[PDB]
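Student: Quick one: this structure, given as structure tokens, is what I'll be asking you about.
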Amino acid sequence: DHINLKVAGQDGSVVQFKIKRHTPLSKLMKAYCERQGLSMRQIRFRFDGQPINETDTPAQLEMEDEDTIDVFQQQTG
Amino acid sequence: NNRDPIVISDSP
């Protein structure tokens, strides 16, 4: 079935990603990034501690229902 | 706080 992944940025934004356990997290990152209007290389996604790979999946990272994903900004320079 | 639900479907 569908899994609910809670993605949070740096504010009180609680978006619920209802995707499939076999759906690449790369698309999840892009979906959120596109909604914000930024480049996928301008931000960074992390799962608990380890950063998400461009080929990672909910079933790969052993993500459960109602899990959480952290979104950080890339340093200017 | 704001909550939005997004659904993504991928074809194998």
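The numbering of chain A matches Swiss-Prot: 16-92, in order.
Including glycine, each Cβ sits where the backbone N, Cα and C put it.
Pasting the relevant annotations from Swiss-Prot:
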MUTAGEN   A:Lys33 to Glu  Significantly impairs sumoylation of MTA1
MUTAGEN   A:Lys35 to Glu  Significantly impairs sumoylation of MTA1
MUTAGEN   A:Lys42 to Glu  Significantly impairs sumoylation of MTA1
Student: Tell me, how many other CB atoms lie within 10 A of the CB of A:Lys33 (mutagenesis position), whichever protein chain they belong to?
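Tutor: There are 14 such Cβ atoms around A:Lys33 (mutagenesis position).
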Student: With every protein chain in view, what's the tally of Cβ atoms within 10 Å of the Cβ of A:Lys42 (mutagenesis position), excluding that atom itself?
Tutor: 14
Student: For A:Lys35 (mutagenesis position), write down the residues of its own chain that are at least 6 apart in sequence and whose Cβ falls under 8 Å from its Cβ; none is a fine answer.
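Tutor: Set apart from A:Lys35 (mutagenesis position) by at least 6 residues yet with Cβ under 8 Å, we have A:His17, A:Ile18, A:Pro73.
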Student: To the nearest whole angstrom, what is the C-alpha distance linking A:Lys42 (mutagenesis position) and A:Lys33 (mutagenesis position)?
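Tutor: About 12 Å separates the two Cα atoms.
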